2 protein chains.
Amino acid sequence: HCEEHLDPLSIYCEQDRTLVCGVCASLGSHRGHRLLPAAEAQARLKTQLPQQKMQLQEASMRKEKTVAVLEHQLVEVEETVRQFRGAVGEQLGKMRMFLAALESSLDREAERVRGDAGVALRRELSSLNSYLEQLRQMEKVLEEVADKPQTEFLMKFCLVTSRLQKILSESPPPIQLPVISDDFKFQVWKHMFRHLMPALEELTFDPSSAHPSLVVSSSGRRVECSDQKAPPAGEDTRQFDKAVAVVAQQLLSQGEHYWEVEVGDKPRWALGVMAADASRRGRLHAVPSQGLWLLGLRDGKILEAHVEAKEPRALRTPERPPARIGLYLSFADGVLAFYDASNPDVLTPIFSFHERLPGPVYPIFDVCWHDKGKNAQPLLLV
Amino acid sequence: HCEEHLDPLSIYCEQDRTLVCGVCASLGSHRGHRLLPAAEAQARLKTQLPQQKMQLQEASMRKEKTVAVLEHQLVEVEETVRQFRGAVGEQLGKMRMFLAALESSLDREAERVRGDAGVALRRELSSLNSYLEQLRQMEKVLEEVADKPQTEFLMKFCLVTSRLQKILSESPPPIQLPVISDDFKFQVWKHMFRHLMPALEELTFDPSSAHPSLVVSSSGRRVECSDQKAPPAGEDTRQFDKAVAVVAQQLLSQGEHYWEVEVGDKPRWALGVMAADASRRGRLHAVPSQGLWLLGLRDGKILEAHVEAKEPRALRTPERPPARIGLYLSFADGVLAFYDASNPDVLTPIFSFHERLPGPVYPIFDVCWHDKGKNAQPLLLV
Ligand SMILES: [Zn+2]
Ligand SMILES: [Zn+2]
């Protein structure tokens, strides 16, 4: 084991990790190193077995945990991708099925209209064929009895004249046709925008946080005003004392929601959202610092937005005041957008919000003064 | 034939158009019925046989005309309904296929991102599996060979420790893709609106209708402005001699067309259309009496629409001046609509018209004065 001394190696050296023999351990690479009796070295390196064992166990457990974490990340990426697939598929199939259903319904309606028109015009065709047959019969009777004996002619003259006069009073005078248009692109685009809104969140009013000026009925969907006094309020933060406003029964914190409100003949009103952690009683201002976001319309032509400032902002309204407004709320983007829902098939934008939200929020509605007699117009909520 | 006068009928009675006898017309049923004899009256009132024949022929011809009208109405309504069915179905299947294409493109993008993340995480997983195999091998070798004879045990202890120290050189570092949103549908809607416009009619310019003050080149596809003296013009009705304007070679009168134009750095310019059945030469204004609709930009930030009035309507201008505008022309609805084409994938409406449908129209484009030195800004055309 030595190649130099014609004798093998028999002594190990730990601090140089090298095997040697007596001659090499006498002159050269080793004389007094961490040589071994095997006894001192065995005891000294075996006493520290649990240290290395514990380090190995630490490394093994840590790397197993790392493997599990990475596998969990892989699974979570798979879940995210699959959820993305499903959500995109549903949100595009909504429009796909809407367009397909509309096309199929219109095609079936056109087929039914074609059948009805064919039936009517075939009835008219049968009537006209009968009329032509009667005319030919009368002509042949005339040409056959015009040269009969005098007695038969004098017997039949009046009769034939009366028959002609009677049969000359059964005849239909015949523009009554179905219509088509070229604005299909714009109408389909706008109606698709309309039908892409989420479901109408069925909101009902909440009287526990309302002012006793307005009155609510119709299964919590209708609210109007009266002309009678309300007893005074007490001491409670959740009761509205300054503004004549109300919030809804529902409390939304995640997802997507949308609802249309028809105001009808009421000239002055306002809508918006209010944070649940905000003040309901006491002096209140149109400040989002109090968690209130508002948008109001008065006089039928004066629209105003109360953004966070000491000044409202007006907008142009058409000569005919629209009476139905749709609100869309998204908690993900935190966007509350307004659209003109007075047209049942087309919406026109009005206003929108883009902020961060405390969460959650109540949809708040505020009526203007009762006008003392004439503001009995109802307020609906779909 | 009388039961009272023992005589048959021999006298005609005009007020009753009936043959009677004399006695009843003397003391009875025809006291004053203005009697007639029967032979002369029979022949004289019989003279109108060809009259009845001609009336019967007239009625037959009128009802035959009615039959022809009904048949033509049936066939033409059927053809109109079938053509509308086919056109609407195909032009909505167009949107269906567009939605499918967008969904497939997004699916391919998601698949590519998932594949890249999976490749990275699988490389890391394979590395960690190899590391775990090494750890298990080391642990099992130690716990199985820890009880060998002392010579081999002390020979292998150091080796194993050094192997652990060598393999203790692997520090573990311990993917990014978008998720669904609520404006995802709206963005898809906007891209659908952008890409749903009809095909870009590949129209080229006609140099026979340009003023030689500014320069036109590239086979009638490029036109820009210089600051140079202009040679005098010639004689042509379709060629602008007073104003530095140009029209297109093609002349279209039915259907739907759309095109985007980039204006770049030029601050003042104007575009529009001119009716072909109107006056063509001389200085012309945006008057539908001459079938002219215009739209201009000045000061680089002041956009204006030239509707039919004695004033260029000063539309509201955005904070960012757009440098690419798309124009859509529909002859059916007679609509000239403007859109913001600065976004290469989404267009936003600006204005529209609903007016006279003269037919056909020349697309007219007018550049302002060369300003003699500073109006060297180019004019692009996409
Ligand atoms: Zn030796
Ligand atoms: Zn008689």
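Numbers in chain A track Swiss-Prot; the residues on display, in order, are 85-258, 263-470.
Determined by X-ray crystallography, 5.2 Å, according to the entry header.
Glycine is no exception: its Cβ is also placed from the backbone N, Cα and C atoms.
Within 10 Å of the C-beta atom of A:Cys86 (mutagenesis position) sit 15 other C-beta atoms, taking all shown protein chains into account. Swiss-Prot lists A:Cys86 to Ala among its mutagenesis entries, and the accompanying note reads: Does not affect homooligomerization.
Taken from Swiss-Prot, the feature Zn(2+) 3 binding site applies to A:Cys86, A:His89, A:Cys105, A:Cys108. Around the Cβ of A:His89 (Zn(2+) 3 binding site), the number of neighbouring Cβ atoms within 10 Å comes to 12.
Listed in Swiss-Prot is the mutagenesis experiment A:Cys97 to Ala, annotated as follows: Does not affect homooligomerization. For A:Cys97 (mutagenesis position), the count of additional Cβ atoms within 10 Å of its Cβ stands at 21 [all protein chains shown].
Within 10 Å of the C-beta of A:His114 (Zn(2+) 4 binding site) we count 19 further C-beta atoms, all protein chains included. Mapped onto three states, the DSSP output places A:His114 (Zn(2+) 4 binding site) in coil. The Zn(2+) 4 binding site annotation in Swiss-Prot covers A:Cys97, A:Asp100, A:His114, A:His117.
Its own atom aside, the Cβ of A:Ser110 (mutagenesis position) has 10 Cβ atoms within 10 angstroms in the protein chains shown. For the mutagenesis experiment A:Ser110 to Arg, the note given by Swiss-Prot reads: Impairs binding to phosphatidylserine liposomes.
A:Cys242 (mutagenesis position) falls within a helix when secondary structure is assigned with DSSP. Under mutagenesis, Swiss-Prot gives A:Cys242 to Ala with this note: Dominant-negative mutant that abolishes homooligomerization and function in membrane repair.
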Subset of recorded positions A:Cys97, A:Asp100, A:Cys242 within reach of chain B (CB-CB under 8 A): A:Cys242
Cβ neighbour count within 10 Å of A:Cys242 (mutagenesis position): 15
Contacting recorded positions, sequence order - A:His89, A:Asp100, A:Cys105, A:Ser110, A:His114, A:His117 vs ligand 1, Cβ under 6 Å: A:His89, A:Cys105
Gap-flanking C-alpha distance, A:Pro258-A:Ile263 [4 residues absent from model], angstrom: 9
Cβ-based neighbourhood (8 Å from the centroid) of the Zn(2+) 3 site, residues A:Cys86, A:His89, A:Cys105, A:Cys108 excluded: A:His85, A:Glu88, A:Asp91, A:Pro92, A:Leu93, A:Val104, A:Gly106, A:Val107
Zn(2+) 4 site shell beyond A:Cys97, A:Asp100, A:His114, A:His117, criterion: Cβ within 8 Å of Cβ centroid: A:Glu98, A:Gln99, A:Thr102, A:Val104, A:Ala109, A:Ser113, A:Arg118, A:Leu119
For A:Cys97 (mutagenesis position), the three-state class that DSSP assigns: strand
Inter-residue Cα distance where the pair is A:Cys105 (Zn(2+) 3 binding site) and A:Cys86 (mutagenesis position), in Å: 8
Mapped DSSP class for A:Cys105 (Zn(2+) 3 binding site), helix or strand or coil: coil
